[PDB]
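Below is one structure. I have some questions about it.
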Protein chains: 2
Amino acid sequence: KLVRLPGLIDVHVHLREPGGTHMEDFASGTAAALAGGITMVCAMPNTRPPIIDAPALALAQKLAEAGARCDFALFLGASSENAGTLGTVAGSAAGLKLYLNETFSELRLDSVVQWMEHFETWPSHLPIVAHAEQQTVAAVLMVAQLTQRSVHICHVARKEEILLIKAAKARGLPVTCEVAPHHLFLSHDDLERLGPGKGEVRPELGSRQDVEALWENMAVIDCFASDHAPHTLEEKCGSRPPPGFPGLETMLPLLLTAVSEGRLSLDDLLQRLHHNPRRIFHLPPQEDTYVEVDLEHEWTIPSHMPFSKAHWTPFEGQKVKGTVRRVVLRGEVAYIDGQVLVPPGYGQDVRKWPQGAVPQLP
Amino acid sequence: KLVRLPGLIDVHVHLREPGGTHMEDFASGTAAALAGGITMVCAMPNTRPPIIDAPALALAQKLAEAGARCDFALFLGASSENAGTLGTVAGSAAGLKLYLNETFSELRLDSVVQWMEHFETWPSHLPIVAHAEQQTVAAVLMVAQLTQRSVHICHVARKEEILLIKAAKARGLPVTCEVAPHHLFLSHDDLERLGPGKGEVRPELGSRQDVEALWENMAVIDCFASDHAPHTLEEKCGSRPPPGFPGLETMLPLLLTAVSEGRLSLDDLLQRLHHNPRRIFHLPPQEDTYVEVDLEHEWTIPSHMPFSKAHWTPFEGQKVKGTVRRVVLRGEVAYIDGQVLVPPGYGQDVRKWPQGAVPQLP
Ligand SMILES: O=C(O)c1[nH]c(=O)[nH]c(=O)c1F
Ligand SMILES: O=C(O)c1[nH]c(=O)[nH]c(=O)c1F
Ligand SMILES: [Zn+2]
Ligand SMILES: [Zn+2]
Ligand SMILES: [Zn+2]
Ligand SMILES: [Zn+2]
Ligand SMILES: [Zn+2]
Ligand SMILES: [Zn+2]
Ligand SMILES: [Zn+2]
Ligand SMILES: [Zn+2]
Ligand SMILES: [Zn+2]
Ligand SMILES: [Zn+2]
């Protein structure tokens, strides 16, 4: 009665470690990942301190190796000062992340020339990923063409963005992209329920026409990724609400509900949560790793999922059909019906595996 | 000095077993595969007898398990009589192959209605592959749309075909395709050297404009595959020359030469010989499996490669830069500098592995 899936990959998560101000860490975030059927995560570099140099990467590597319950890779972050300085550690990271719109001071790039410098100095065979909204998508595509290499666009959220990427792909340009579940299953219509605090996210929630454009152009979407961005309700309901939603535990149930409704096929889902993440970021296989899901149980998303320390969710009240029953990670039972059974530190840095290095010419 | 590649996959080979008239068999063909850096092959069903029913599949399965030196999956072949009869064995095959142009009597389909019947009865989650030339590509795409499922087009060889597939992909249609090395590295200009016998292949060799269109539209090509079709020179130079080239041992050296010349990147190559074959046919990973190549040695392709029993090659005289030095298959040294070190029967049917079944809804 259960369906066996491969180990699913989430290439866009914020686990807030290193850092001292948030409740989420590698241990709680990867517990949430396992409960969502996710056995490998790529963690973003906008931590405190941000992962913008080799010492910060070394610290984060050890914190994750000690806390992670599933396997992982860590992004490096582009800064106004580190272009040309990351060559010796670049291969050990998931890739390079550029924050091209709003971000905090250490990751801010003040000029497209700084984008160009990163595209020119980052090793050409390694992934580059960009937070790029609206016209910024076109701008970074231009920089990628000027430097003759590929780029991956995070969380595409608008009709404008997906149609631009569609046009670029039709001209044969090397661009891939990812879409997050809140931009497929939430819209402006939900802001009345969520309110202006909880509803804050970047890219912002789109119109009904944005959501319909993403579904209509599913063929253009290479990956799904949660953009798990945990903040507590104390932050979201405060005077300066930070943007972001938690999403590791809800993403697969939401997408399996869409499969059961015929909105996409099981294959469409597995291309975007397994095969394409593997090939875009050259993430290695996980031996003896699989997820068992139950597609019969209908349940309502509660006010908070059990594991993420965010302790809230914007999908509260939505009806879903699909449950993660069991996760096996490298031969060990990692999750069964609401209980995580692997300790912090079970997870490993996949870039240190022999099959986890990105191939390159000598 | 050596470059480590993952285990490469060739999704289109003819190994002539079962059969009694050709010299190639599973043991010699998979030896040729290993020498070409290929650790997994998918074998086509136009054998003698053809794999068009469960008893023929059962025989071929055991012959391959006893003779194969690398891992494999076996295609089923569509016939005018077997639509609706393959449901119980379909999941054990690589996929279903339709011969929509020239073929021998048992695999001939006399009507598009017979194509429709196969698209309607073959399980919707399992791969369908088609030999479809020129307008036949458009026709089978129409049948795929009428039945609301995907199709993979074998050995695309013409500007006409790749531009049609490009247009279909731009409308979001689920079509993938493969291109063989002889349609990238040989053209009509080589028929003077090859002659009308050796030059016989289906799809036929294209014009210089066909070859240039395939390279210009590399973004449209999902996979490379050899279409290894061994015939001896006694057949090729006879009165009724059968179509086909051997190609397992030459494909990777040819493509690595193009990489060294900047015609495509190493990543472009590995998407088309590893990642995309995996995701289109849902082929499982091979643990502890990798290929070591030497990109410095320049050599001239001889009159015949050492292993294929075809004992000739159409690429004789071409200069290449790139050599397979070592292949490791599931922890065992399989090939080193011209010596195959795994015996017949080392290879396994990947569809029998737990990770090798195609996911499906209950
Ligand atoms: O780190 C976060 O919380 C965050 N939240 C968002 O909504 N967009 C971001 O780009 C981001 F970095
Ligand atoms: O089996 C063969 O030899 C063969 N040779 C070709 O050139 N085209 C085919 O479609 C084929 F089935
Ligand atoms: Zn972002
Ligand atoms: Zn993010
Ligand atoms: Zn916060
Ligand atoms: Zn890879
Ligand atoms: Zn690798
Ligand atoms: Zn063919
Ligand atoms: Zn063939
Ligand atoms: Zn023959
Ligand atoms: Zn698969
Ligand atoms: Zn599988």
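Residues displayed in chain B correspond, in order, to Swiss-Prot positions 1460-1821.
Determined by X-ray crystallography, 1.7 Å, according to the entry header.
Cβ atoms here come from the backbone N, Cα and C positions, even for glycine.
So Swiss-Prot lists the following for this protein:
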BINDING   B:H1471, B:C1613, B:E1637  Zn(2+) 2 binding site
BINDING   B:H1471, B:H1473, B:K1556, B:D1686  Zn(2+) 1 binding site
MUTAGEN   B:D1512 to N  No change in catalytic activity
BINDING   B:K1556, B:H1590, B:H1614  Zn(2+) 3 binding site
MUTAGEN   B:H1590 to N  No catalytic activity
MUTAGEN   B:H1642 to N  11.5% of wild-type catalytic activity
ACT_SITE  B:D1686  active site, for DHOase activity
MUTAGEN   B:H1690 to N  3% of wild-type catalytic activity
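Could you give the neighbours, burial and distances for every feature on this list?
All protein chains shown were included, and the count of other CB atoms within 10 Å of the CB of B:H1471 (Zn(2+) 2 binding site) stands at 26.
Listed in sequence order, B:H1471, B:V1472, B:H1473, B:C1613, B:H1614, B:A1639, B:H1641, B:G1703, B:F1704, B:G1706 are the same-chain residues six or more apart from B:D1686 (Zn(2+) 1 binding site) with CB atoms under 8 A from its CB.
Annotation for B:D1512 (mutagenesis position): same-chain Cβ neighbours under 8 Å, separated by at least 6 residues, are B:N1541, B:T1544, B:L1545.
Following the DSSP three-state reduction, the secondary structure of B:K1556 (Zn(2+) 1 binding site) is strand. With a 10 A radius on its CB, B:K1556 (Zn(2+) 1 binding site) counts 28 other CB atoms from all the protein chains.
Sequence-distant contacts of B:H1590 (mutagenesis position), defined as residues of its own chain at least six apart whose C-beta falls under 8 angstroms from its C-beta, comprise B:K1556, B:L1557, B:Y1558, B:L1559, B:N1560, B:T1562, B:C1613, B:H1614, B:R1661.
A helical conformation is recorded for B:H1642 (mutagenesis position) in the three-state DSSP classification.
DSSP assigns B:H1690 (mutagenesis position) to coil, not to a helix or a strand. A C-beta separation below 8 Å, combined with a sequence spacing of at least six in one chain, links B:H1690 (mutagenesis position) to B:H1481, B:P1700, B:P1701, B:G1703, B:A1769.
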Within 10 Å of the Cβ of B:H1614 (Zn(2+) 3 binding site), how many other Cβ atoms can you find? Include all protein chains, please.
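By my count, 22.
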In the same chain, which residues outside the set B:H1471, B:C1613, B:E1637 have their CB within 8 A of the centroid of the CB atoms that define the Zn(2+) 2 site?
B:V1470, B:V1588, B:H1611, B:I1612, B:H1614, B:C1636, B:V1638, B:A1639, B:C1682, B:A1684, B:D1686
